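What follows is a single structure, written as structure tokens, with notes after it.
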Amino acid sequence: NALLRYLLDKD
Amino acid sequence: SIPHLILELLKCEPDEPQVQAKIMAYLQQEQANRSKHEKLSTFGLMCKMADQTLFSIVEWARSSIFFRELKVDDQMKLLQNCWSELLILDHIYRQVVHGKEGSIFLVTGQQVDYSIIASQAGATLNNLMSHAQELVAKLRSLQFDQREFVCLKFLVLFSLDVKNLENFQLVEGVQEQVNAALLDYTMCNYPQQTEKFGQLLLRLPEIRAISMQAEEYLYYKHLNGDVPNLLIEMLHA
Ligand SMILES: C=C(c1ccccc1)[C@@]12CC[C@H](O)[C@@H]1CC(CCCCCC)=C2c1ccccc1
């Protein structure tokens, strides 16, 4: 689930 | 008095006007872009409404006490386990606070008559919404308040049902300490309602049942071609 990881990692 | 832990939880709540305004505006533009013949089915609008609510839920969690200490892989496992529960819990509390008989209050700030929704939603969603309304009525009779709501949010998020965690001990500790804080808070602030703490906890299995059944129905609708994003990613994972 790349989208959820991105939402948790993004600045 | 308020346990300090609950005060820390309250500190993490989103600015709800801003969350609802942003979602309302997103959906307005979406419909505006769409031509006369390609408007969204009401089910489709609700899907996008839920999708955008999920973005705000993820943003809330990642900034919250305790959750922000987890490695990202643990954060993902928690949210994948409870995302639908949080959507339903948020829906329920919105009706508790703003709900009037015969209508549903949406995350956009719109009030909609139940007779309109029930005409379009179909038997399964009507059943799940009606069961959710039974929880609303029960929680309003118990005087469910915001301190208890944020406790239940954290008890949903930090679920013992989640396996394969790197730091299962933090999840167990939060579950235990929020429980003790809720138990204390209800006792101090609602001394006459002996049943309140238990009636709150017993909503969590019911919300879990409603939300998991909701997930299975939405996965069906996706497989059937009825769904347009984050909502789909959460369903699959
Ligand atoms: C999980 C939902 C959902 C998702 C996709 C499609 C339809 C519903 C919600 C939960 C809150 C959201 O705003 C959604 C709005 C809604 C209430 C009114 C819309 C009905 C469909 C025309 C949800 C909901 C609330 C309680 C029980 C089940 C679903």
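Note that chain B is numbered according to Swiss-Prot, with residues 300-527, 530-538 shown in order.
Determined by X-ray crystallography, 1.9 Å, according to the entry header.
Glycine residues also receive a Cβ, built from the backbone N, Cα and C atoms like all the rest.
Record features (Swiss-Prot):
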- B:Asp314 to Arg: Decreased interaction with PPARGC1A; decreased ability to increase transcription of target genes (MUTAGEN)
- B:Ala324 to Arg: Does not affect interaction with PPARGC1A; does not affect ability to increase transcription of target genes (MUTAGEN)
- B:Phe342 to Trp: Reduced phospholipid binding. Strongly reduced transactivation; when associated with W-416 (MUTAGEN)
- B:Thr352 to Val: Reduced activation by the synthetic agonists RR-RJW100 and GSK8470 (MUTAGEN)
- B:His390 to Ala: Reduced activation by the synthetic agonist GSK8470 without affecting activation by the synthetic agonist RR-RJW100 (MUTAGEN)
- B:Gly398 to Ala: Decreased ability to activate transcription (MUTAGEN)
- B:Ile416 to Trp: Reduced phospholipid binding. Strongly reduced transactivation; when associated with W-342 (MUTAGEN)
- B:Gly421 to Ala: Decreased ability to activate transcription (MUTAGEN)
- B:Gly421, B:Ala422, B:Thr423, B:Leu424, B:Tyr516, B:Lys520: phospholipid derivative binding site (BINDING)
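Among the residues B:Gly421, B:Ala422, B:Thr423, B:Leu424, B:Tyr516, B:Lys520 said to bind phospholipid derivative, no two Cα atoms are farther apart than 13 Å. Across the mutagenesis positions listed here (B:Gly398, B:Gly421), the residue whose Cβ sits among the most other Cβ atoms within 10 Å is B:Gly398.
With 2 residues left out of the model between B:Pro527 and B:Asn530, the distance spanned by their C-alpha atoms equals 7 Å.
Taking the recorded positions B:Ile416, B:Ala422 in turn, the residue surrounded by the fewest other Cβ atoms inside 10 Å of its Cβ turns out to be B:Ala422. Checked against ligand 1, the recorded positions B:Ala324, B:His390, B:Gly421, B:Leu424, B:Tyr516, B:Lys520 give B:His390, B:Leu424 in sequence order as having a Cβ less than 6 Å away from one of its atoms. Among the mutagenesis positions listed here, namely B:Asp314, B:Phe342, B:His390, B:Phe342 has its C-alpha nearest to that of B:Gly421 (mutagenesis position).
Spatially close to B:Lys520 (phospholipid derivative binding site) yet at least six residues away along the chain are B:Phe342, B:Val526, judged by Cβ distances under 8 angstroms. The Cβ of B:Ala324 (mutagenesis position) lies under 8 Å from the Cβ of no residue that is in the same chain and 6 or more residues away along the sequence.
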